[PDB]
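**Q** Here it is: the structure, laid out below.
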Amino acid sequence: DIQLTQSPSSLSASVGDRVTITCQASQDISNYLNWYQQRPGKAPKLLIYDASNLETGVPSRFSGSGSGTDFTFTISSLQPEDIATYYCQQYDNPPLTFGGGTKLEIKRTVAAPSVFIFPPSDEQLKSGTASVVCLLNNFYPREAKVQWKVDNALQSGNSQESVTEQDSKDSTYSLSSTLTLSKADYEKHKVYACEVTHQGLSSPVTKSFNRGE
Amino acid sequence: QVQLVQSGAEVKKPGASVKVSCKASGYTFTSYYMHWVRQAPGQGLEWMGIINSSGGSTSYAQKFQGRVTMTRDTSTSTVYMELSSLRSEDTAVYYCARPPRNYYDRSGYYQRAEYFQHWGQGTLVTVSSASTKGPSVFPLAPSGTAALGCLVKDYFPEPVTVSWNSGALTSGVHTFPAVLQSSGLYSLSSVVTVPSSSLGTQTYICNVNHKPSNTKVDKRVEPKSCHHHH
Amino acid sequence: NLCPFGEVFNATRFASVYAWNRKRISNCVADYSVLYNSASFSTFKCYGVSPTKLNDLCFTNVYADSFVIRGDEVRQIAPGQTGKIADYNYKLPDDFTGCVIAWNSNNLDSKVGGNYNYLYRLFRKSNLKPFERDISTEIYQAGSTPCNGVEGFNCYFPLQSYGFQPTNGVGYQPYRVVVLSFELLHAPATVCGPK
Ligand SMILES: *[C@@H]1O[C@H](CO)[C@@H](O[C@@H]2O[C@H](CO)[C@@H](O)[C@H](O)[C@H]2NC(C)=O)[C@H](O)[C@H]1NC(C)=O
């Protein structure tokens, strides 16, 4: 089985930069190498085929080079919708194998998140549980701290976070933090607050609400 | 248009078997080959085998050899792929992919051109003994620009599909990756930011669909008003 | 000779329930196996007889009723069931001898904007007797005030339209239904199985 090593495994660049990914083969595979672009949730998309030939519809900025065992894949000047995981695939010798992949991300200027809070809906409260949701919209860098304060006390172990993958238009991230209590525990307290700390915020920003109002 | 449409997402218990469909349309089905590729959550791609959609010839990778079966049906122009003695490491999205046609060389050599120009949507197959559960959809009502959304809670297995105004509303929409809770069930949230002015002018409905449970919900997100009593 | 079952099932267009279609199969030989072999049939129940024995049986006449209903109304095409389809549209007798077959028709009977060609009766002054057809459109009077051909308060047009969209749930998706009646009268057998 031919094994294709792809490098780097991860990489971050800025809009307009040149990007260069490499794929090295375990055996001589002629020029029978292909380069795919896979964005999250979607199927892979053929960009380059037979080492260097641009497939119809793919922009001029994508490039392929190489023969034998070392190959390179180049992005002329990176654009915001270029973030994906790229794969290299050989078909010189069965079975057809792919590389490990290269995750491509945008380096952007710092953007502060927009914080909103959602108290549990009455519809859900009637089912016996209460889910408070804190949302951080369109921020960068990815690292953000979300603290749940319940009557100024800090809950631990009852919430969970979820991050979108980087946006294809403004290169930002969004964060979900959901704290779920039982209704009985939920109505033991009065103040629910989401304190957010992020590099773009000069000071931690808190969004709160009073249960019952 | 060339169109490869795969069957719905599906769950099976370990030791069972799944038959995934792949329907081709927009070209003469028999003149091409079909390949099956597998992708586990968070991993790379893995080729499985090739089917001749005219003759029916089949060739597999050694890993799947014996337990995989690739079928063809020219009448409906659809390929099939079945995996048997399923287990947890077979949890993945399965794609059917069409590459272009093989040709003969000036020497008389048979050369392949196996680079997948067309792909299917992908079929998610989850292998575990947990029992199917449909979701419950709750509204996250809004409070410049206003944020609203829907909470799709306790459900199994993945995935759920969430649209807004039945695909009419798209920009500003963030559908978050589902998270396993201590329950063993998944939950998810789908949000969208709109102008505050529109909160009274437009109506917002989240269309949730989870067909492993045969569930479909069209949830109304009503703005929360504090001074509206009777 | 062979009885035209393909004409009944593989027909391009189907009828609405309130105007359900009826085909009479007479004087020919019927290969029932073609039917009880398809993986397309979502529903397949036979009263008073088994399909297994169908290919070796002889009948005076057979009736193939055809229509389209929504998904969770198919359980109403059975002896003794009530509901708007069973009450005001298509009714099966208690001593029914025959078969009910149904399959999902979302791929053809649903359109992007919704298919409103398929209709069904909602209101009726009385339940329908077995195998009774009613295609009237007189205004249903639900109050003490007569309507005189104009519908208003407590005055309604009797027929209602199915909203058939590919985006609807399994329960609201259109199903095509075929009902096979086997008449066993005291007469010559005209419809028989090959064996
Ligand atoms: C109605 O639908 C199709 C018309 O083509 C027929 O389906 C097939 O039946 C033949 C045997 O007669 C099989 O070889 C095919 O595999 C079947 N196709 C499918 C997709 O199942 C069907 O027999 C027709 N029959 C009637 C009574 O209308």
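Here Swiss-Prot sets the residue numbers for chain C, with the shown residues being 334-528 in order.
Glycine residues also receive a Cβ, built from the backbone N, Cα and C atoms like all the rest.
Annotations per Swiss-Prot:
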| type | residues | note |
| --- | --- | --- |
| DOMAIN | C:334-527 | domain 'BetaCoV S1-CTD' |
| MUTAGEN | C:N343 to Q | Reduced viral infectivity |
| MUTAGEN | C:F490 to L | Increased resistance to neutralizing antibodies and human covalescent sera neutralization |
| VARIANT | C:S371 to L | In strain: Omicron/BA.1 |
| VARIANT | C:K417 to N | In strain: Beta/B.1.351, Omicron/BA.1, Omicron/BA.2, Omicron/BA.2.12.1, Omicron/BA.2.75, Omicron/BA.4, Omicron/BA.5, Omicron/BQ.1.1, Omicron/XBB.1.5, Omicron/EG.5.1; May enhance affinity to human ACE2 receptor |
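Would you situate these features in the structure and describe their surroundings?
**A** Reduced to three states, the DSSP call for C:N343 (mutagenesis position) is coil. Around C:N343 (mutagenesis position), a 10 Å sphere centred on its CB holds 7 further CB atoms from the protein chains shown.
DSSP assigns C:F490 (mutagenesis position) to coil, not to a helix or a strand. Residues within less than 8 Å, Cβ to Cβ, of C:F490 (mutagenesis position) and separated from it by at least 6 positions along the same chain comprise C:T470, C:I472, C:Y473, C:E484.
Note: C:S371 (variant position) has no non-local neighbours, i.e. no same-chain residues 6+ apart with C-beta under 8 A of its own C-beta.
Around the Cβ of C:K417 (variant position), a 10 Å sphere holds 17 further Cβ atoms from the protein chains shown.
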**Q** How big is the Cα-to-Cα gap, in Å, between C:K417 (variant position) and C:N343 (mutagenesis position)?
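**A** So the Cα of C:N343 (mutagenesis position) lies 27 Å away from that of C:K417 (variant position).
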**Q** Would you mind sorting out which recorded positions among C:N343, C:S371, C:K417, C:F490 put a C-beta under 6 angstroms from ligand 1?
**A** C:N343, C:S371
**Q** Quick check: in three-state DSSP terms, what is C:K417 (variant position)?
**A** helix
